[PDB]
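*Asks:* First the structure, then my questions, so here it is.
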Number of protein chains: 2
Amino acid sequence: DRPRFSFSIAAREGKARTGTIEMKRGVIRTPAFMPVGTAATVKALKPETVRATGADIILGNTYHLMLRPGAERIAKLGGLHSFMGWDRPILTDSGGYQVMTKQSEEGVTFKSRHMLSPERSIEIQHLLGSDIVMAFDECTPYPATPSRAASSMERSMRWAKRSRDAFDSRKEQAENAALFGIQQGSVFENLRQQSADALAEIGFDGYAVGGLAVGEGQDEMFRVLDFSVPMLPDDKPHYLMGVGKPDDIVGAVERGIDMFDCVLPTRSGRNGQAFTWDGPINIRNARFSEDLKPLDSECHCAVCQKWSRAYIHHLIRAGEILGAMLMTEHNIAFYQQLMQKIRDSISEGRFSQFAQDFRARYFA
Amino acid sequence: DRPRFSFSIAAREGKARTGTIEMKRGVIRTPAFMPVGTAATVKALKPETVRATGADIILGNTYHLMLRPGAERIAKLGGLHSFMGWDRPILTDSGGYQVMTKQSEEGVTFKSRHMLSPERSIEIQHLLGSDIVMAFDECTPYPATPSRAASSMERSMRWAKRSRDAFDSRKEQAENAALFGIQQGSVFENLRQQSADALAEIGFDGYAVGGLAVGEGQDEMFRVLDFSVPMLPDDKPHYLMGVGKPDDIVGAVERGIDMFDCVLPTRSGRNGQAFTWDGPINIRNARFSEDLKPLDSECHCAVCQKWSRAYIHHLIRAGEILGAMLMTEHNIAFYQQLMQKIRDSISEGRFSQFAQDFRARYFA
Ligand SMILES: O=c1[nH]c(=O)c2nn[nH]c2[nH]1
Ligand SMILES: O=c1[nH]c(=O)c2nn[nH]c2[nH]1
Ligand SMILES: [Zn+2]
Ligand SMILES: [Zn+2]
């Protein structure tokens, strides 16, 4: 049968890498973008359509699903894959970051009231049946004092060890799924180093850079990535959580990131924002009312093969569900085409040229 | 090339008929159900999905489209078919009934203010490019005195003649589209007869029974159909406007109706009502939370091949767009499967048995 988790780097250019993760439910091409499910659905898209855009893996929202329908119910119904009709890999967040409430060394309590711990988070992700399980971590406020960022990071590292142990104690989970650790430490180099050291001493299948979708700005995000990603084991995937805009993704790949997730293409699609190679546009704008061109005249997606800006403009202005469907399909397809161009350009040793050409046009 | 409008009856059983309408953009199998578009979209469905359910023709909403985007704009963009991506026949209502405001012999004025006349309605439907054009008629209140029903019907008949003349004066329209007249007369037999006589003296490609989606109850609707449908030319299609529930459709076919439209499968789908051969169910009900059966265990639609009641229950409770998509696809598919069973049973001389079996199970 297929491997549980096998990461292979096919090509490099500078700090950028391209390759594959082989898992039992399929292959993930990296750098990868994971569409975000909100409540066991990628908003407005059937799973076949998600796959048709090129997605290899989706993110399942543990925070939402643990309350309704609940993890035990989803397990009774056959697991999240069967429930939502997506048979390929699913990555689940741990839930602790989202819900952040009172915390302690045991875990986090939240509002009627509920308690999440590393052990309960691993069990919930087990019941959901996800393929990549995230360690249970804390949300560090931004800005944070060095001392508060330190205490938060060190609690997260103790929770990472407990996540590792709980995962390993469930033999079906350990045999069939993968476990990722999450680096914290806010914007402070020495804390990011201590966090990386702790995670590597525990050992994980992949390493996420956490705590950088906190509104700090791209310059500062890139600064932190500059010193943080090289601290992580080179031979394991690097996952930048909650990022981001297309230009964020390009710059983060240039700094060694292999995996991404963000609600932007789905959320902003329903709200009228379409991503294009010439930058984002708001299809609700009256300037599109008679525009017969597709959302993007170089996009390969099914929406751009069949419908005009003028039609989609009309649908969104009218509040029509089909408007949200077409905008979301195009935006996820655009993100997947971006990742494909990234992967191809690294494989061909032309990623620096691509990144320069991309930015010149996207921000023209 | 293909015929403009050719209606053929293949088989009869009692007053029920089954056959085909051949038009330039395709064949319509009768008895037919037309999904209703709201604003150049069948809510929550791509045109390919509408076709996949079995639909041969859809209804376009003239009232909505004449305001936004406007008929002239849709024509500038290539017509309604190109605009929404549906290349098969479209029937458009005339708009007068919907908007009903002040009226006169010229037409109707409504709120900023606008005026619709028979000539303007035909022109709007021409600009949209529809295949079946409806004569411009009046909305009769229900209940109505005989005298008010008479004056309304006779104004509608004068408007039907003006609709005929305006249609015939546009040679591209007359060569490529069809024109249906609308019988009025409220619940009064003598007025229904005078209306039928007037429409037949003008001559139309098809004849609608208007004014029976006014809340009168099924018993009274069937009573009016009993004497009204035989007044219409036998050799032309009979269209019952705005009807209806599955049991309404079966009984109306038994009384000689060939065509139907209703917002029920789309509207009630988004609101949690699913049609099944055992009657309607509300998928939001907690009793479906762990039900792994499809919406209907005999339905052939793609939703029922892939997803459970429990999943769709979750989606609708969560407010998710995919919930509306799956409910609407199933409900339109159910309606199309109902029409297919009707057509097959008439063709096979088993429609009386079907109707009896249908009602026993649907209302068990
Ligand atoms: O967007 C984010 N999601 C998470 O689950 C997370 N965990 N740490 N940082 C995070 N950022
Ligand atoms: O539902 C209806 N729609 C119409 O357009 C119409 N016209 N007459 N009766 C009608 N009923
Ligand atoms: Zn596109
Ligand atoms: Zn179905």
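Chain A residue numbers are taken from Swiss-Prot; in order, the displayed residues are 10-109, 115-125, 131-383.
According to its header, the structure was obtained by X-ray crystallography, 1.5 Å.
From the backbone N, Cα and C atoms, a Cβ is placed for every residue, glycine too.
Per Swiss-Prot, the feature active site, proton acceptor maps to A:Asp102; the stated evidence is sequence analysis. Feature annotation from Swiss-Prot assigns substrate binding site to A:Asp102, A:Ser103, A:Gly104, A:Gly105, A:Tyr106, A:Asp156, A:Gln203, A:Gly230; the stated evidence is experimental evidence. According to Swiss-Prot, the mutagenesis experiment A:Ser103 to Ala carries the following note: Strongly reduces activity. Among the mutagenesis results in Swiss-Prot, A:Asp156 to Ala has the note: Abolishes catalytic activity. The residue drawn here is the original one. Mutagenesis annotation in Swiss-Prot: A:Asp280 to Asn, described as Abolishes catalytic activity; the structure shown retains the original residue. Taken from Swiss-Prot, the feature active site, nucleophile applies to A:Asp280, supported by sequence analysis. What Swiss-Prot lists as Zn(2+) binding site is A:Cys318, A:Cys320, A:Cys323, A:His349, and the listing cites experimental evidence.
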*Asks:* Hey, how far do the C-alpha atoms of A:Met109 and A:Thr115 sit from each other in angstrom, given the 5-residue hole?
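*Replies:* The gap of 5 missing residues is bridged by a Cα-Cα distance of 7 Å.
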*Asks:* Report, as a whole number of Å, the distance between the Cα atoms of A:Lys125 and A:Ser131, which flank a stretch of 5 unmodelled residues in this deposited structure.
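*Replies:* Cα of A:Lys125 to Cα of A:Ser131, across the missing 5: 5 Å.
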*Asks:* Within 8 Å of the Cβ centre of A:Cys318, A:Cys320, A:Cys323, A:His349, which other residues of the chain have their Cβ, at the recorded Zn(2+) site?
*Replies:* A:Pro313, A:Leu314, A:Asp315, A:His319, A:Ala321, A:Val322, A:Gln324, A:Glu348, A:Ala352, A:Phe353
*Asks:* Given the recorded positions A:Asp156, A:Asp280, A:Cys318, A:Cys323, A:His349, tell me which ones have a C-alpha lying within 10 Å of the C-alpha of A:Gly105 (substrate binding site).
*Replies:* A:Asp156
*Asks:* Run through the Cβ atoms and count how many others sit within 10 Å of the one on A:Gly104 (substrate binding site).
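*Replies:* Summing over all protein chains shown, A:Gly104 (substrate binding site) has 27 other Cβ atoms within 10 Å.
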*Asks:* Please report the Cα separation of A:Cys323 (Zn(2+) binding site) and A:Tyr106 (substrate binding site) in Å, rounded to an integer.
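*Replies:* For A:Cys323 (Zn(2+) binding site) versus A:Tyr106 (substrate binding site), the Cα atoms are 37 Å apart.
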*Asks:* Given the recorded positions A:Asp102, A:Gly105, A:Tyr106, A:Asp156, return the subset with CB under 6 A from an atom of ligand 1, ordered by sequence, or none if empty.
*Replies:* A:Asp102, A:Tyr106, A:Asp156
*Asks:* Based on Cα distances to A:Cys320 (Zn(2+) binding site), point out the closest of the recorded positions A:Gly104, A:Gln203, A:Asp280.
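*Replies:* Looking at Cα distances from A:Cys320 (Zn(2+) binding site), the smallest one goes to A:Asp280.
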*Asks:* Taking only the recorded positions A:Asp102, A:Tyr106, A:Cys318, A:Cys320, A:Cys323, which have a CB closer than 6 angstroms to any atom that belongs to ligand 3?
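*Replies:* Among the recorded positions listed, those whose Cβ sits under 6 Å from ligand 3 are A:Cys318, A:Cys320, A:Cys323.
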*Asks:* Starting from the Cα of A:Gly104 (substrate binding site), work out which of the recorded positions (A:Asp156, A:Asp280, A:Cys318, A:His349) are within 10 Å.
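*Replies:* Taking A:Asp156, A:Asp280, A:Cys318, A:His349 one by one, the ones whose Cα falls within 10 Å of A:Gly104 (substrate binding site) are A:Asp156.
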*Asks:* What is the maximum Cα to Cα distance, in Å and rounded to a whole number, among the residues A:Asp102, A:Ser103, A:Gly104, A:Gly105, A:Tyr106, A:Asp156, A:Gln203, A:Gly230 annotated as binding substrate?
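*Replies:* Per the listed residues, the maximum Cα distance equals 16 Å.
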*Asks:* Quick check on the binding-site residues: of A:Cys318, A:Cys320, A:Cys323, whose CB has the lowest count of neighbouring CB atoms inside 10 Å?
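*Replies:* Selected from the binding-site residues A:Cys318, A:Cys320, A:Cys323 on minimum Cβ neighbours within 10 Å: A:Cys318.
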*Asks:* Same chain only, sequence gap of 6 or more: which residues have a CB within under 8 Å of the CB of the residue listed as 'active site, proton acceptor'?
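*Replies:* A:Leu68, A:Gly69, A:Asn70, A:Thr71, A:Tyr72, A:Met153, A:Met260 - these are the non-local Cβ neighbours of the residue listed as 'active site, proton acceptor', listed in sequence order.
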*Asks:* Between the Cα atoms of A:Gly230 (substrate binding site) and A:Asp156 (mutagenesis position), find the distance and write it as a whole number of Å.
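*Replies:* A:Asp156 (mutagenesis position) has its Cα 10 Å from the Cα of A:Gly230 (substrate binding site).
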*Asks:* Using C-alpha atoms only, work out the spacing between A:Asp280 (mutagenesis position) and A:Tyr106 (substrate binding site) and round it to an integer in Å.
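*Replies:* Rounded to a whole number, the Cα-Cα distance is 15 Å.
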*Asks:* According to DSSP, which of helix, strand or coil covers A:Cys323 (Zn(2+) binding site)?
*Replies:* helix
